[PDB]
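Student: This structure is in structure tokens; I'll ask about it shortly.
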There are 2 protein chains.
Amino acid sequence: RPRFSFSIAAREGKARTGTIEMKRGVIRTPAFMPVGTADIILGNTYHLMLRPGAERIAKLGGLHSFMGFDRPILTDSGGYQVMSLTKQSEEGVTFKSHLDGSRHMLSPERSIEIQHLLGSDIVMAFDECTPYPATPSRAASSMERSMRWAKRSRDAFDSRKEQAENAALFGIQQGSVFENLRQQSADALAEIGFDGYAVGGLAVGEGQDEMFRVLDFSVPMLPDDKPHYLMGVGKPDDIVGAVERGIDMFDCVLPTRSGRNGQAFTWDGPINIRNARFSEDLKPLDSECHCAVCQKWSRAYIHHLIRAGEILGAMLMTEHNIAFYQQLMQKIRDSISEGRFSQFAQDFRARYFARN
Amino acid sequence: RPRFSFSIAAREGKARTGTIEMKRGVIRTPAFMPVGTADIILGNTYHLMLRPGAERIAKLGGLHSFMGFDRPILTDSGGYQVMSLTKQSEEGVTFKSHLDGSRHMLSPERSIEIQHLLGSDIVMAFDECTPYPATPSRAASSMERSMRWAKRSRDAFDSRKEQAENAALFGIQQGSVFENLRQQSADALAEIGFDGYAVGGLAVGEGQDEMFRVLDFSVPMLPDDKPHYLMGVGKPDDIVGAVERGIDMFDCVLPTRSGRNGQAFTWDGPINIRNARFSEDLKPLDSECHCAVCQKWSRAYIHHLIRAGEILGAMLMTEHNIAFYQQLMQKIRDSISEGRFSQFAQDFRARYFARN
Ligand SMILES: [Zn+2]
Ligand SMILES: [Zn+2]
């Protein structure tokens, strides 16, 4: 396989389905990328750089060897969690680790180097997720700095032969909700040139209507012939609507967070398995799901395990939720390939929101 | 298969290896019976009678259907946890549920009925685990009541046709550490007649030397041609020494409790995987273990998952610990069958206690 090749096999409206070929494997798109701890998984750079540390991961053979996963891994830049969990400047961000108090600076160059030490296959440029709401001035300042940082990320990646020859680099569009800034950002990223283009800054609490409005004008600004990655999104209906707007790749903490907090995704909407109404429900979590949990165990038993505090319960919920997300993406890909995605999206929403 | 048939295939000293045939499957002995949530697993009667309730489990089809496990299940009587988590009399014990305050009485008859509603294959007579230390008078009074309760358990079990024809009933020897009381208890149980005989009252903090001393005289008092079940034991070295003393069956919370609290069992003794010394250790949890965890993942990665608070870490530790216990029992059975158990026990202790 090549280092990176994205091919579009079929289209319906703005939706696309296809493949990304990389040395470590093929990624079917639209793709959902689950947390590593699927054709591709996510590594959490901020977490890994603090425990066990990027140099230690490299000493242990890189992330693929460390976690026993030989297919592609996408790493984020580390910048978002630095703020979530500090001193900012044009150079980067400095911060102290709550784990041991140690000092750490993160810059475009250092982020790319950390991602190199981790050995990931898709590397994210280092940028800022602009807070929401943002004024036009602040959104512009933030986006302009992120574009300067995108060039620095590009140059740092290109300087590391093993990385340049074997990994791929994605740039991130910013600009908050402002069409002109989104356009300026897309133009700057395309001038630098990246293997793929993320839509950043939209997992920030703005609500689905606003997210979709921004996607309506933002995704067409990106190069059509490269993958489009919507970072941090989202619920099943977010994903369907984003695919309708041209997105090819997704990641979100929801399936795992929900799986640890008693929420299971189903074709009839999410359910709170701890609720008493499930104590005698012999149906599987979802009566169409093909996952191993739904082949074997009932809602009543999973309800019991979670209520009893048994770790097995959260594991089964999480396995189901991840598998559900992958089945959603499979149904999306098949429906686009078959020219019936518009009907699928309508049928999906009618059932998911009915909550039957 | 018959309702119950225990056959001894080979012996070495006091140790035996063989099989219990039951309708739902064959149990290879010596056997370790893990918690259900292996040829046979344990159901926790006290927990199940409070959530979801024995009648509810029966409505859902019994425990086998409820938890998706079609091989034999052994249930305890429920009495021990009633005390652990009240008013005692010759009739039984009354107690209030912390879960919802509800009132509950547990007697030999009610315990057998609950175990019937759960649908277990091996039913334990209802008795008291005498506290330790106990004076001779108190140990005798407790044991005498338990023997009266053993007869009531026998009669209640025999009254339920489905249970009498399809399940098995074990009686429990008590008597604390006193040889004469252990003998009286064995005599009373044999006069009533049971399918198997447990040694009760020895998972009570007395220490291994004392436990082994009591087993030395207690196990020979039980019928030789029936299984001998040491309740609540134990660590790997406890198990080996108990097999050397004629025990055929074991259960213990240790593999699961340790698995949730960072302790992994290995042929070189237990390890505390959270310790910093494992942060770069690329070896599996145990370098001979055949379990799926040890085939795939390193100590360093499991250490990382647990330190990160990822549920996956405790799941992997627990899978390994259970599998280790089953590999221990397999090695015990093979060595007895091959006439080299004495050598195995010596080699096991030398390595396990070396802690290399
Ligand atoms: Zn499922
Ligand atoms: Zn193992």
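For chain A, we keep the numbers from Swiss-Prot: what you see runs 11-47, 64-111, 115-385, in order.
Even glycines carry a Cβ here, placed using N, Cα and C.
From Swiss-Prot, for reference:
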BINDING   A:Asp102, A:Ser103, A:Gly104, A:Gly105, A:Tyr106, A:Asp156, A:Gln203, A:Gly230  substrate binding site
ACT_SITE  A:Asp102  active site, proton acceptor
MUTAGEN   A:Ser103 to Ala  Strongly reduces activity
MUTAGEN   A:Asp156 to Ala  Abolishes catalytic activity
MUTAGEN   A:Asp280 to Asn  Abolishes catalytic activity
ACT_SITE  A:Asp280  active site, nucleophile
BINDING   A:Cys318, A:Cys320, A:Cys323, A:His349  Zn(2+) binding site
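Walk me through where these features lie, including what they touch and how far apart they are.
Tutor: In three-state terms derived from DSSP, A:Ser103 (mutagenesis position) belongs to neither a helical nor a strand segment and is classed as coil.
Neighbour density for A:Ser103 (mutagenesis position): within 10 A of its CB lie 26 other CB atoms from the protein chains shown.
Packing around A:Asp156 (mutagenesis position) is summarised by its Cβ count: 28 other Cβ atoms lie within 10 angstroms of its Cβ, all protein chains included. Following the DSSP three-state reduction, the secondary structure of A:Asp156 (mutagenesis position) is coil.
When other Cβ atoms within 10 Å of the Cβ of A:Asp280 (mutagenesis position) are tallied across all protein chains shown, the result is 23. In the three-state DSSP scheme, A:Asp280 (mutagenesis position) falls into the coil class.
DSSP assigns A:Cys320 (Zn(2+) binding site) to coil, not to a helix or a strand. Same-chain residues at least 6 positions away in sequence with a Cβ under 8 Å from that of A:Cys320 (Zn(2+) binding site) are, in sequence order, A:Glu348, A:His349, A:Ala352, A:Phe353, A:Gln356.
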Student: Just how many other Cβ atoms lie inside 10 Å of the Cβ on A:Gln203 (substrate binding site)?
Tutor: 31
Student: Between A:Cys318, A:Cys323, which of the binding-site residues has its C-beta surrounded by the fewest other C-beta atoms within 10 Å?
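Tutor: Counting other Cβ atoms within 10 Å of each of the binding-site residues A:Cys318, A:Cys323 gives the minimum at A:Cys318.
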Student: How many Å separate the Cα of A:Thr47 from the Cα of A:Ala64, given that the 16 residues between them are not modelled?
Tutor: 12
Student: Could you give the Cα distance in Å between A:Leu111 and A:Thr115, the residues bounding a stretch of 3 unmodelled residues?
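Tutor: On either side of the break, the Cα atoms lie 10 Å apart.
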Student: What does the structure give for the C-alpha distance between A:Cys323 (Zn(2+) binding site) and A:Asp280 (mutagenesis position)? Integer Å is fine.
Tutor: 23
Student: Same chain only, sequence gap of 6 or more: which residues have a CB within under 8 Å of the CB of A:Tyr106 (substrate binding site)?
Tutor: A:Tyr72, A:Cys158
